Amino acid sequence: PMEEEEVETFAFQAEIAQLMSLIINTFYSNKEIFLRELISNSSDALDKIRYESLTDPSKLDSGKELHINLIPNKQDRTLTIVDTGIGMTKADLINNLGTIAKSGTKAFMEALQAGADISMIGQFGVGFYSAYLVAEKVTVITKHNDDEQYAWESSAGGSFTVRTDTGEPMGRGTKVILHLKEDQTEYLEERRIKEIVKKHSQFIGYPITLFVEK
Ligand SMILES: C[C@@H]1C[C@H]2O[C@@H]2/C=C\C=C\C(=O)Cc2c(Cl)c(O)cc(O)c2C(=O)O1
């Protein structure tokens, strides 16, 4: 028999949609910083579970290992960044990834148009959206101790979907799946990934592991 699944489609907040259009429809050099930004977000999420767990070690019942895995797949043309940080409840997810104005959007767009390097994006708290420098679609899978596992996705166009996830369960954390644009396949190459992690993400305080396909 036919199966059913519930999907929730949301509109990006207006300024977030404009920031996405700017990122997507305009050339920036130095696109490589997308990875620094996502690793930074993972490192922060790992910090939040680590410190919470000091007071309450049962918060690590869903996994003690606090790390980041990078998983390129040339067949799928995806680069996946997995963390075991605090994760997001559904409400956290819709709050952090698009429905709520972010304090730094306006300010960041005026800087970028004014000629700022895209590299400045992390400082304005909208670093996630640098994913769209290199990805035509982003999927974000998340699991928080207080909620079920959810899948977020967007190909921009002003909207994103949320659903309960029917893929692999994770114990806790967030997985960002970048569906790369056809001209951005260098970010699936192990040499390039290592180069950019060395250059931008050296002082991250959790182990990071690159899985190379043989
Ligand atoms: C909300 C939680 C915890 C916050 O500390 C992280 C800081 C910024 C995160 C912003 C996001 O939008 C969600 C997020 C992204 Cl994008 C990511 O790439 C990796 C992650 O682990 C999280 C996450 O789960 O973030």
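Just so it is clear, chain A uses Swiss-Prot numbers, and the residues here are 11-224, in order.
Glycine is treated like the rest: Cβ placed from N, Cα and C.
Over in Swiss-Prot, the protein carries these features:
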{"type": "MUTAGEN", "residues": "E47 to A", "note": "Strong ATP-binding. Strong interaction with HSF1, HIF1A, ERBB2, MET, KEAP1 and RHOBTB2. No effect on interaction with TSC1"}
{"type": "MUTAGEN", "residues": "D93 to A", "note": "Impaired ATP-binding. Strong interaction with HIF1A, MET, KEAP1 and RHOBTB2. Loss of interaction with HSF1 and ERBB2. Los of interaction with TSC1"}
{"type": "MUTAGEN", "residues": "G97 to D", "note": "Abolishes ATPase activity"}
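Taking only the Cα positions, the spacing between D93 (mutagenesis position) and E47 (mutagenesis position) is 13 angstrom. In sequence order, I131, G132, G137, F138, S140, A141 make up the list of same-chain residues 6 or more apart from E47 (mutagenesis position) whose Cβ falls under 8 Å from its Cβ.
Under the three-state DSSP scheme, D93 (mutagenesis position) falls in the strand class.
Sequence-distant neighbours of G97 (mutagenesis position) (same chain, 6+ apart, CB under 8 A from its CB) are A55, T152, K153, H154, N155, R182, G183, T184. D93 (mutagenesis position): 28 other CB atoms within 10 A of its CB, across all protein chains.
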